[PDB]
Amino acid sequence: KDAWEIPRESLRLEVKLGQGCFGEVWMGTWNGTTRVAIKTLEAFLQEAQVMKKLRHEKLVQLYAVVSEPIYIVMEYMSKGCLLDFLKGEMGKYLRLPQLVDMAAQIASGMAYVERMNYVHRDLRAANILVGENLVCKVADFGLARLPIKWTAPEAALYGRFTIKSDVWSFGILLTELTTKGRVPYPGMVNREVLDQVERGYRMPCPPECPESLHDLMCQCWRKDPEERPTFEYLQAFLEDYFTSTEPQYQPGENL
């Protein structure tokens, strides 16, 4: 029992948050003082194992872990899921500068993962958590080492997960951001996407999305994993976007 392990008695589970399909997600308090977010249910726990080796400000942080009834105490993200955020009420008001900045922060969390020689493998809006001040953090490392509409073709087909398949997924994440959370490849079933993506099909520029940002998406979707940008490049590109790339940006109806 390593030094991440706590007494369950130190926890006060409080509010179901909290969907809810692989076990549960609760709000809580830890050691009476700390506002945390628990996570109920054996190796599951794989997520906790990897979040022991990772620590970055744009990755939701492991606090503590348990046995069942196995809990994973973690940083509390007050705004929940990004997917919900984007399609909920606080979604119609988000424009390009907010959304690009959200992109920037996810790229920063993913740039760290990249430095650390990890692969996330399940990178998408559902797996980004939002807090106050529009802070976005990469969550749900359950599948991380050392769904196909977000999965690079080579990884979906031959199980070839690399940082570069995360990049692909990032490109699809960018479309979720730019469309307020719409499912990628509108009106396409899983099999039609695989076959079409194999044939060279890529999603078009979202309405109101500048061509410079869709090009970035297309870079992330290059057939050739190794020809896709790094996260360090995407972080920097997104951070500087409004000066270096679209300094003539004017708001529109939706972006």
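Chain A uses Swiss-Prot numbers throughout; the residues present, in order, are 257-297, 305-330, 332-410, 425-533.
Determined via X-ray crystallography, 2.3 Å.
Any Cβ shown, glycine's included, is placed from N, Cα and C.
Marked as ATP binding site by Swiss-Prot: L273, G274, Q275, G276, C277, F278, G279, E280, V281, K295. For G279 (ATP binding site), the number of other Cβ atoms no farther than 10 Å from its own Cβ, over all displayed protein chains, is 14.
The active site, proton acceptor annotation in Swiss-Prot covers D386. Under DSSP, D386 (active site, proton acceptor) is assigned to coil, being neither helix nor strand in the three-state scheme.
Cβ contacts within 10 Å of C498 (mutagenesis position), excluding its own Cβ and spanning all protein chains shown: 22. In the three-state DSSP scheme, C498 (mutagenesis position) is classed as helix. Among the mutagenesis results in Swiss-Prot, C498 to A has the note: Significant reduction in S-nitrosylation. The residue drawn here is the original one.
Quoted from Swiss-Prot for the published mutagenesis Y527 to F: Constitutively active. A coil conformation is recorded for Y527 (mutagenesis position) in the three-state DSSP classification, outside any helix or strand. Sequence-distant neighbours of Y527 (mutagenesis position) (same chain, six or more apart, CB under 8 Å from its CB) are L360, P361, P488, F520, listed in sequence order.
Straight-line distance between the Cα atoms of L297 and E305 is 8 Å, even though 7 residues between them have no modelled coordinates. The DSSP secondary structure for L273 (ATP binding site) is strand. Unbuilt region (14 residues) between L410 and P425. Cα separation across the gap: 20 Å.
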